[PDB]
Amino acid sequence: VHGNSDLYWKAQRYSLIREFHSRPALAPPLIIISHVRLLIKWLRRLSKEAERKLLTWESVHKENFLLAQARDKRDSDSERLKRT
Amino acid sequence: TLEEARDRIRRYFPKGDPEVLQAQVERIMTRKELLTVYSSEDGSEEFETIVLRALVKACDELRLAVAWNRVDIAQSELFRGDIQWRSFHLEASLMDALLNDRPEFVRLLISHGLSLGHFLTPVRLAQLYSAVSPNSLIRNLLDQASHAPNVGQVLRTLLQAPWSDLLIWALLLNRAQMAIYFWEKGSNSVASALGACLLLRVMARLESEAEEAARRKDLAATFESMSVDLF
Amino acid sequence: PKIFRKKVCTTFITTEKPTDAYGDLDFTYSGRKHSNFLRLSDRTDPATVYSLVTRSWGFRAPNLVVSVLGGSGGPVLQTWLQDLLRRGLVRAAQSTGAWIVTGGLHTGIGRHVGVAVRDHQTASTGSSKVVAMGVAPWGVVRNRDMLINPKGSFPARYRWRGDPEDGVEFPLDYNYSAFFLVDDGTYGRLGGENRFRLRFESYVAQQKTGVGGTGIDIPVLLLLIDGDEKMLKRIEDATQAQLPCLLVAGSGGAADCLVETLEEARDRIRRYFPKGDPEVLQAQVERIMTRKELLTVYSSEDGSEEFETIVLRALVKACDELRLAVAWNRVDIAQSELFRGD
């Protein structure tokens, strides 16, 4: 079970980090300050050109990935045997 | 049809009733358009090209190539530069290639040059979501979406580049080769492979038939490995 | 990237003014990349044109430039020449690495070349494309009005309404990689383009292949198909500036010089192929016959095959061939040239 426990731990490692990033950063002996502040708020109730440059960069690498996939399938031995 | 010697011909082939049968054969010669000859051919070969020759003589042939599920006919009819295939011929044959499950015709007809922003009218997009077997899963999802075209609500209860509309179309009807081709043509590829993997696994848990749920889990594994390799 | 190419290139209407029409160019079709176009003056240098293509648009330096001329078959060309332009020209342009320079418009032999490029791009998966370029006069463009905004770096949505083919305006073809649009200022007629065309061909022919340099001069060849009377001045203006040429059988507009190189029956030949102006055109054809060295024949060949050996035959007739074998990245040519013990 050692390999499946590594695969499970890495996937859970994202949501554990996200839990600490989403916490009110004040220690639990002194955390009453942040709970008072959230109680007050409860009482009262990229740029476009940067995304275009990013997505065209992604599409360049997509095309190189698909061309190398087609060359690897074409130079395989079974498709040489089909073409002969 | 190669052409009184008429009365001669009606008196050594049939051997009886010359002038009545001559009136019959001349009735056939009134419509000599609808008559073909199979003489100087290969013999027991290339029957299909002569069927197309008879149907074009009696006159759409690209739509016949889709309907017979035979690709070499359509390919040879596109290399012939005398015809100069226009837009509405290619658009009609592409709808026949999408309603049926023929992905190699979709690849061949898009590579020839065709506008898809002019193609996907909302009438045609309404026709694609009605190519549904009535005892499937997407039929119940669309009917419950209208009970309270409406594919955005179907995505909500589950979750000019129009390539993403055809990707969502091919995922909801579980077409494997269609959805992979529409992934390879559109942009924003890493997020769309993870979105395809999510949507297929949600619909695979909700599937009644066991073979179709097995089919959807195999396709979702394919989209996961493509996002891994691209990233 | 758009402002300096607006200012350096100019257009004249004659007041010579900065440009407004350049950038990318998409069509209605899907799955394809963008083509580059530029509204350029007629009296401008090809030096900044070459630097604009090979450094800003993005293109490798050519190893070969072949210009396609003709166009006597308007609606339908023969299937024989259709197979020659499909196989023999484009597979050598894709293997050796080359530019095809034709008129960018639909008319003439522009459609037949562009269909050959698209059919080569569809019938195989070559993982690349054949760089075909086009020059066209600005006044003959069908709807040039979709190109006018002087800002720059934009896909201009070019449109085909499906119009009947009038002989005043012509639409651009959709199978080329880049377009040159020359603002001559007459707005009426094909013919005011060929000066910049021949100057740009000779400017490419003057430069050389290589990494930093130290290579052969890029061989520029001319490919003649049927054509009209308006090409005989172009054949002579080309062969005056030291450019080789090649001739296919085709029809009579090239068979004029084919028969005259196989050899008054002269005045006869000048009065059934062209059908007009005997003695002036006879003076032109005899100007071509002064330099019969720079003329080759493609008649009794395989057809759509062994194009590259005939290119070497034309360049050696006009005379290094081992260096051409290195520059084209093709090994069988050099190997066969080393086994020849002569």
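For chain C, we keep the numbers from Swiss-Prot: what you see runs 12-24, 68-317, 331-386, 396-418, in order.
We read in the header that electron microscopy, 3.1 Å was used to get this structure.
For all residues, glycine too, the Cβ spot is worked out from N, Cα and C.
Features reported for this protein in Swiss-Prot:
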{"type": "MUTAGEN", "residues": "C:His160 to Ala", "note": "Near loss of channel sensitivity to inhibition by ATP"}
{"type": "MUTAGEN", "residues": "C:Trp214 to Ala", "note": "Decreases channel sensitivity to inhibition by ATP"}
{"type": "BINDING", "residues": "C:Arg215, C:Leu226", "note": "ATP 1 binding site"}
{"type": "MUTAGEN", "residues": "C:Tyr228 to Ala", "note": "Strongly decreases channel sensitivity to inhibition by ATP"}
Check your understanding: So how many other Cβ atoms are close to C:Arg215 (ATP 1 binding site), meaning within 10 Å of its Cβ?
Key -> 8
Exercise for review: Give me the non-local Cβ neighbours of C:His160 (mutagenesis position): same chain, 6+ apart in sequence, Cβ-Cβ under 8 Å, ordered along the sequence.
Suggested key: C:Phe224, C:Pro225, C:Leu226, C:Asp227
Point to revise | C:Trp214 (mutagenesis position) in three-state DSSP notation | key: coil
Check your understanding: Near chain B: which of the recorded positions C:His160, C:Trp214, C:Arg215, C:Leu226 have their Cβ closer than 8 Å to one of its Cβ atoms?
Key -> none
Check your understanding: Tell me, how many other CB atoms lie within 10 A of the CB of C:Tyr228 (mutagenesis position), whichever protein chain they belong to?
Key -> 19
Review point. By a simple count of other Cβ atoms within 10 Å, which of C:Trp214, C:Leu226, the recorded positions in the record, is least packed?
Key: C:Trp214
Check your understanding: Does DSSP give C:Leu226 (ATP 1 binding site) helix, strand or coil?
Key -> strand
Check your understanding: Hey, how far is C:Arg215 (ATP 1 binding site) from C:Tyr228 (mutagenesis position), Cα to Cα, in Å?
Key -> 14
Exercise for review: Give the distance between the Cα atoms of C:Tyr228 (mutagenesis position) and C:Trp214 (mutagenesis position), rounded to the nearest whole Å.
Suggested key: 10
